[PDB]
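What follows is a set of notes on a single structure, which appears directly below.
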Amino acid sequence: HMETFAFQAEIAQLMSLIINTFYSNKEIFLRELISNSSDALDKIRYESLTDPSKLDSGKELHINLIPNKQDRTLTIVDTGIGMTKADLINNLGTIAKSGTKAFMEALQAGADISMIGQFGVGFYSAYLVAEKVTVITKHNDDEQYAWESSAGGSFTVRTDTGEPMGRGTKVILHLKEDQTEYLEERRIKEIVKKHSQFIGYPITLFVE
Ligand SMILES: Nc1ncc(Cl)c(C(=O)N[C@@H]2c3ccccc3-c3c(-c4nc5cnccc5[nH]4)cccc32)n1
């Protein structure tokens, strides 16, 4: 039941830029994914102020960071708003295109790759460290889906039959072979303290 989609040219070019450009400050991917999780948590929390039933799918608002050395993955889990199928295929494609255009204009002018989140496409900083990204997500208005891409111009979307999430998003980073430092407890703790110390939700760094 896996559907395959083509990225539009602008976001495909940004993915190639992120993968190919020499840029040593890769650690900022984690700040960007935590910021996305914080934004998604703010969104469901604000909606719950008008409709408390929005939290029937889970009252806890949190972010978990889960390293797995055997699988070579780093997972960022949140209980935020999640994404519907229409967000995954259509709405976020619209954001990816306009944000990429603005970011590329800013880069040619002299901006740095670390400013990617100002353009609403900080998610794509995952490709600084991951060869493949898998997004498992559950929004209140839709079913659980898995979006995935290893770049190369395409992504896939399928209904996910994995462990039911309640609500939120898991960003699974299948790390590149030379980026295993992001599985180490001391490294993750250092990065969260440097860039994400004031996020308004509990961030639990899991260990093995
Ligand atoms: N924790 C959490 N909770 C909610 C969201 Cl909304 C996100 C997030 O960062 N979503 C990402 C995002 C951002 C910007 C542009 C595209 C995308 C995107 C996409 C996406 N990029 C696309 C590019 N072209 C077509 C369809 C696309 N769909 C897919 C999955 C996840 C994200 N993260």
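Numbers in chain A track Swiss-Prot; the residues on display, in order, are 16-223.
For this deposited structure, the header notes the method as X-ray crystallography, 1.3 Å.
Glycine too: its Cβ is placed from the backbone N, Cα and C atoms.
A mutagenesis experiment is reported in Swiss-Prot for this position, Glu47 to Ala, and the note states: Strong ATP-binding. Strong interaction with HSF1, HIF1A, ERBB2, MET, KEAP1 and RHOBTB2. No effect on interaction with TSC1. Sequence-distant neighbours of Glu47 (mutagenesis position) (same chain, 6+ residues apart, CB-CB distance under 8 A): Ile131, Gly132, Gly137, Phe138, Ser140, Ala141. Mapped onto three states, the DSSP output places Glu47 (mutagenesis position) in helix.
Long-range Cβ neighbours of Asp93 (mutagenesis position) (same chain, at least 6 residues apart, Cβ-Cβ under 8 Å): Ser52, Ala55, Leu56, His77, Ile78, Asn79, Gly183, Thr184, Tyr216. Mapped onto three states, the DSSP output places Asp93 (mutagenesis position) in strand. Among the mutagenesis experiments that Swiss-Prot reports, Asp93 to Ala is described with the note: Impaired ATP-binding. Strong interaction with HIF1A, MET, KEAP1 and RHOBTB2. Loss of interaction with HSF1 and ERBB2. Los of interaction with TSC1.
Long-range Cβ contacts of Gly97 (mutagenesis position) within its own chain (separation 6+, distance under 8 Å): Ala55, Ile59, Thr152, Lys153, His154, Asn155, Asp157, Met180, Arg182, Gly183, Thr184. Record note (Swiss-Prot) on the mutagenesis of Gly97 to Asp: Abolishes ATPase activity.
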